[PDB]
Amino acid sequence: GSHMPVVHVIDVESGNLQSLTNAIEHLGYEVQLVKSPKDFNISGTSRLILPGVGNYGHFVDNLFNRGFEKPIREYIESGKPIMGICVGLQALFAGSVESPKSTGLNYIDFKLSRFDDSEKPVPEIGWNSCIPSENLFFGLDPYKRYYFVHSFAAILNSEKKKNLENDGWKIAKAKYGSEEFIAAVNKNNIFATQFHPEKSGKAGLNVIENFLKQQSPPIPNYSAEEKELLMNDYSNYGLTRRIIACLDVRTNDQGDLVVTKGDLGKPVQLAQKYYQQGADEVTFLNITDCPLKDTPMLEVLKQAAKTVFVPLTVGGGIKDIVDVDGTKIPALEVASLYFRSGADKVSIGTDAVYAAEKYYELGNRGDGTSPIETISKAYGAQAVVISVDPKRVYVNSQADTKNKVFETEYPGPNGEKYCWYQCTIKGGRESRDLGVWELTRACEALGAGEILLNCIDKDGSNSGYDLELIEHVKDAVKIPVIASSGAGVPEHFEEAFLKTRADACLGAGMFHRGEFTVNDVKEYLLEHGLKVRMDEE
Ligand code: NI
């Protein structure tokens, strides 16, 4: 109440606020949530934070409806420190092309635009860096990495950054593909980041601490060798080679939560171990007469979120459900609950196939009813990942199937030179007459922001990923594709990052068995010239 400095956090009650609050408490501060302007007064607020996630309009409409515009402007005029995060940063601008009718605080007179997806995957999902400059602030280090997850940004050109400079704005730039954009801003008492510091591990914790203590630490005296090693070479569009750690969350005989078939601390402690070992992301595969509110998976997320300052993904059970009391609970509401519990992204499996089939039936259109459509409209494409389980099917020619085929280097049994990948549902138990090409393209059109490409037939083989499958899906969509299933050693990650256009690599069993840690994979990739996040607490 006064035993530690209080940080007021504006809470529009949407999305993951667990990470930010836990990050602030971890730094030795007390959090005071401000859900309504009655919850805070200017004079008694010394540190204000304006977090935001999701669709621009979805956030700003909520924020202004609750009556926060005046109290935010008044607080800013008081000259006291304010920090905006993500949409919190975007709210300082004139508006965003994402929500054309929404307005912004207009401190920066231009609107946020969408990244050019003709040259690179959109949304940008990953670890980018701030371009070296003489006017960085709050410890922003060009040789460290921060986690960005967005489709929209304040894309810069010579005129805009000059006007900003003449305006007295200090800008931290970043580049994705050939486009330069605002990573962070600083003018007088206003500080804001496009990246999520609470999702950027220690490097992110440092930025938050630097804002709270109002300090701009000099960046470390890096050696010319370290600089050449740590600098962004703009390989992979400027994003590091993203290593994802995955674990299952099962229910055992005693009704407890486990990761392995026979033995809720276990899934939580393994997630913490993954983070502590360099995981850039932690994915939970939820395979567990319980009311929603009491879904233990949500407790796993809430507990994991206390110390894991990296993106958390949850897959399984994110669908229209019927609660114990018959309450009809939409996928959107189920997702919102997981998000508020600590998840940053939800993975859609079975319903994605249903959505894709309906998509083609309707003449390559969505009716806005799919969980892909509802969750992405509210939280953006970046909050939705599609879990695909393809199986190779050989054919003599494109004439033997309705589905899109590709010429393979590995001919079939009867000498077939072409193949398509058939998609499965219900944990891979049922096949559908839908190819992965058709499935991913439809899901992308419906608003999916990422594809989790599992290679069933490679699952548990520890022989590497299905390279042709990765390339086939990369040819199909423009959204980021995660290579999954088959990884056993660090070389498998190297092979995926150098021989395919894979946007990320996920590991499960190899990390769970302790054969290798994420850092083992990273050290190996590092040694081979690839750029990877190397951050520790
Ligand atoms: Ni106190």
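Residue numbering: from 1, along the chain as shown.
Method on record in the header is X-ray crystallography, 2.1 Å.
Every residue, even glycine, has its Cβ placed from backbone N, Cα and C.
What Swiss-Prot records for this protein:
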- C86: L-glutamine binding site (BINDING)
- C86: active site, for GATase activity (ACT_SITE)
- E198: active site, for GATase activity (ACT_SITE)
- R242 to A, H or K (Swiss-Prot position 239): 1000-fold decrease in catalytic efficiency. Uncoupling of glutaminase activity from the cyclase activity (MUTAGEN)
- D248: active site (ACT_SITE)
- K261 to R (Swiss-Prot position 258): Small reduction of activity (MUTAGEN)
- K261 to A (Swiss-Prot position 258): No activity. Uncoupling of glutaminase activity from the cyclase activity (MUTAGEN)
- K345 to A or R (Swiss-Prot position 360): Almost no effect on activity (MUTAGEN)
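Counting every protein chain shown, the Cβ of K261 (mutagenesis position) has 8 other Cβ atoms within 10 Å. Comparing the mutagenesis positions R242, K345 by how many other C-beta atoms lie within 10 angstroms of each C-beta, the top residue is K345. Comparing C-alpha positions, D248 (active site) sits nearest to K261 among the recorded positions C86, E198, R242, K261, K345. DSSP assigns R242 (mutagenesis position) to coil, not to a helix or a strand.
Close to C86 (L-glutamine binding site) in the fold, though at least 6 residues off in sequence, lie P51, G52, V53, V149, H150, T193, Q194, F195, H196, each with a CB less than 8 Å from its CB.
Unmodelled segment: 15 residues between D263 and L264, spanning 11 Å (Cα to Cα, whole number). For the active-site residues shown (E198, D248), fewest C-beta neighbours within 10 angstroms: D248. When the recorded positions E198, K261, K345 are compared by Cα distance to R242 (mutagenesis position), the shortest distance belongs to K345. Cα-Cα distance from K345 (mutagenesis position) to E198 (active site, for GATase activity): 15 Å (rounded to the nearest whole number). Separating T288 and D289 are 3 residues for which the deposited structure gives no model; the Cα atoms of the pair are 12 angstrom apart. Cα of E198 (active site, for GATase activity) to Cα of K261 (mutagenesis position): a span of 33 Å.
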